[PDB]
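Q: My questions all concern the structure below.
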Number of protein chains: 2
Amino acid sequence: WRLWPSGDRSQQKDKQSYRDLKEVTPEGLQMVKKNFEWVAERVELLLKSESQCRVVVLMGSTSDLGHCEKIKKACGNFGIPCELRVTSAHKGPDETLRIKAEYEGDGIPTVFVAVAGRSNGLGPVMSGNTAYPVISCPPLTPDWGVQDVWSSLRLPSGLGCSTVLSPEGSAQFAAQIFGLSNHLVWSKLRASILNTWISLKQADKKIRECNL
Amino acid sequence: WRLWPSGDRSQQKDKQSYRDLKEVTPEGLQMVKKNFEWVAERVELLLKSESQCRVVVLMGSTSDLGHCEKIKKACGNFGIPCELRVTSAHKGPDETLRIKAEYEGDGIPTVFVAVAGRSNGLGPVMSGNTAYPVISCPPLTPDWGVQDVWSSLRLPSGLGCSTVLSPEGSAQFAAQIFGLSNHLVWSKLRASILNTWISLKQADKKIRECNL
Ligand SMILES: Nc1c(C(=O)O)ncn1[C@@H]1O[C@H](COP(=O)(O)O)[C@@H](O)[C@H]1O
Ligand SMILES: Nc1c(C(=O)O)ncn1[C@@H]1O[C@H](COP(=O)(O)O)[C@@H](O)[C@H]1O
């Protein structure tokens, strides 16, 4: 590769320092060795997380737990710790705000996922009372889903609350948010674009055989 | 009329006491006079309210004020005092519960009307946190009303919250609740059934002329 500290070519740390010597002297080889050592002293830091990430899934009822386990598992695929909590905006709004505050208060950057079926008040109340992002991921079913979703979507002014229906999608959206400030999350999202694209190529190659 | 204290005929207080005398003696006429006096000493109490009544209309935004004025005016027709307040379940849930508590705490029987457009969280949070009745009267319009109403209707278990779309209707429903314990409210509802029925008779009598 070519590696420029501060994007400055004259600070090149790669083998180009050796390619560019008019004449190889043992003084020239010592500079090239220092450049290699400089890269070697820093490369292990690419494996280090520069930012903490956390998703908190808030569920209005334990009957939605299975939907919440899918989000949590999906967060694991992106290396993002994910906590489940039970709170109802309608039956325990005092407790919703207390739980919110525990996660707001410990310094760890957090995305909230609100999982509430029927009339989702949980995402709205959370969205209105935190500066952190909130994603509604309602556990919609074809029975009443067409009716229930509008409670997540049409909110009063001053509410940033987003909606992602896929539970794996809600984790992926939360990963995309953390990927702006965490290169390890970003890299899993980028590789995942590649791998999915490769899977399509491989599936099209297979099905293309039935056309001969 | 015939008036029986405790539904006991032998305690009759009306003119039947006079009709029933075998012979009118001046001792008989004094009993009849006491009966008339007994009714006369109590009749003014039929004009007295036996129970206090109050509606509190809670609105998430001052843009819904006109809808709230219609409920208040309609409460006046039933002789029920009606208060307007501004609170948002989503932007100020701490304040929603504090306001609720001021009305729960002063001993006056209260019906809450929650007026919230879009995703109504106000009726649900109120319904979940008071033993008093809550009525959602969302200011629906034909733009998004078909979508918005389901946020009032499909609630988690443990929520008694009702829905009445008409703003005059929400006051009438609140009157019907107070009419179970207040004879003056009941009487206005009963007379109103009669008067509306008479109006139909009169309108049918008019239109019946165009058929000759
Ligand atoms: N929409 C809400 C809220 C709320 O908004 O506070 N609390 C529970 N729910 C949802 O209603 C369904 C019935 O749950 P329960 O009747 O057991 O409370 C669930 O899917 C829940 O998430
Ligand atoms: N549904 C709610 C809530 C809530 O549920 O807390 N707060 C306001 N609203 C409603 O949203 C519309 C936009 O109001 P704003 O954007 O001015 O808050 C109004 O009709 C209001 O009653």
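Residues displayed in chain A correspond, in order, to Swiss-Prot positions 214-425.
According to its header, the structure was obtained by X-ray crystallography, 2.4 Å.
Cβ atoms are placed via backbone N, Cα and C, with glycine included.
According to Swiss-Prot, the protein has these features:
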type	residues	note
MUTAGEN	A:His303 to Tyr	Loss of phosphoribosylaminoimidazole carboxylase activity
MUTAGEN	A:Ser332 to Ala	Loss of phosphoribosylaminoimidazole carboxylase activity
BINDING	A:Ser332	CO2 binding site
MUTAGEN	A:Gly334 to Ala	Loss of phosphoribosylaminoimidazole carboxylase activity
MUTAGEN	A:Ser400 to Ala	No effect on phosphoribosylaminoimidazole carboxylase activity
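Looking at the shown structure, can you explain where the listed features end up?
A: For the recorded site, A:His303 (mutagenesis position), the DSSP three-state label reads coil.
On its own chain, A:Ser332 (mutagenesis position) has A:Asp361, A:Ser364 as residues at least 6 apart in sequence with a Cβ closer than 8 Å to its own Cβ.
All protein chains considered, the CB of A:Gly334 (mutagenesis position) has 31 other CB atoms within 10 Å.
Around the Cβ of A:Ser400 (mutagenesis position), 13 further Cβ atoms fall within 10 Å across all displayed protein chains.
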Q: Rounded to an integer, what is the Cα-Cα distance in Å between A:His303 (mutagenesis position) and A:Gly334 (mutagenesis position)?
A: 7
Q: Count the other Cβ atoms sitting within 10 Å of the Cβ of A:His303 (mutagenesis position), across every protein chain shown.
A: 27
Q: Quick one: which of the mutagenesis positions (A:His303, A:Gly334, A:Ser400) have their CB closer than 6 Å to ligand 1?
A: A:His303, A:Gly334
